[PDB]
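Structure first, then comments.
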Amino acid sequence: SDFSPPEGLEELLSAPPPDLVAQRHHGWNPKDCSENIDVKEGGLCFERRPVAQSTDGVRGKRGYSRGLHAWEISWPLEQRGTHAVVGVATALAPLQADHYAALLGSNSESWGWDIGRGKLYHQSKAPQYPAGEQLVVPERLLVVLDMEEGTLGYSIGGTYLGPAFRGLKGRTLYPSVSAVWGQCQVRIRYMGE
């Protein structure tokens, strides 16, 4: 877009999108998530309840170790809070904390984009991304995981912002998100492989 997206991304996004079963198959996992989040719509949406002093996350049902993978995340602006972090995670990242934090990316088992202030989190306990314009993240963002190249990048308003993270080769990564505000509805639409 203003960055060159991984090869074959335009093709997979143009193609007829995966059907309802495939998207659910790749959705939020009701059995891999904080006790404070409820997964709805067969995996396509998750809600964090209004629990105070807790940070909570969730992993997708499917973990990726090869190929190109994109999913669309839709996260209403007014349900973001102070720590809306969107990214990916090994099977080993913790999915809740008992204080307020940017949980996704605060360890070495996860990579997060802070879609509010535009910081990159990995082993954070942060560089800006994109590299005097205010970051504005629309309701809907594209998460692009390239496991052949080992990069995680994002796409907003028809613009690939380029790789946020490298060094992903050899891992098995799940879509993941970490949130602190409650009464949110955050949707995942897997776009394909």
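Since chain A takes its numbers from Swiss-Prot, the residues it shows come out as 21-145, 149-154, 158-219.
Method reported for this entry: X-ray crystallography, 2.6 Å.
Even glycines carry a Cβ here, placed using N, Cα and C.
Pulled from Swiss-Prot, these are the features on record:
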- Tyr120 to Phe: Loss of interaction with NOS2 (MUTAGEN)
- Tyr120 to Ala: Loss of interaction with PARW. No effect on interaction with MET. Loss of interaction with NOS2 (MUTAGEN)
- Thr198 to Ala: No loss of interaction with PAWR (MUTAGEN)
- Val206 to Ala: Loss of interaction with PARW. No effect on interaction with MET. Loss of interaction with NOS2 (MUTAGEN)
- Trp207 to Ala: Significant loss of interaction with NOS2 (MUTAGEN)
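A map of Swiss-Prot features onto the structure.
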residue: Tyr120; record: mutagenesis position; Cβ contacts under 8 Å, 6 or more apart: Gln73, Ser74, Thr75, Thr102, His103, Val206
residue: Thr198; record: mutagenesis position; Cβ contacts under 8 Å, 6 or more apart: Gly83, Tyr84, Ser85, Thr110, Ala111
residue: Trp207; record: mutagenesis position; Cβ contacts under 8 Å, 6 or more apart: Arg68, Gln99, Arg100, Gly101, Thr102, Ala104
Distance bridged by 3 unmodelled residues (Cα of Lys145 to Cα of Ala149, Å): 10
Direct Cα-Cα distance, rounded to whole Å, spanning the 3 residues left out between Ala154 and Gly158: 11
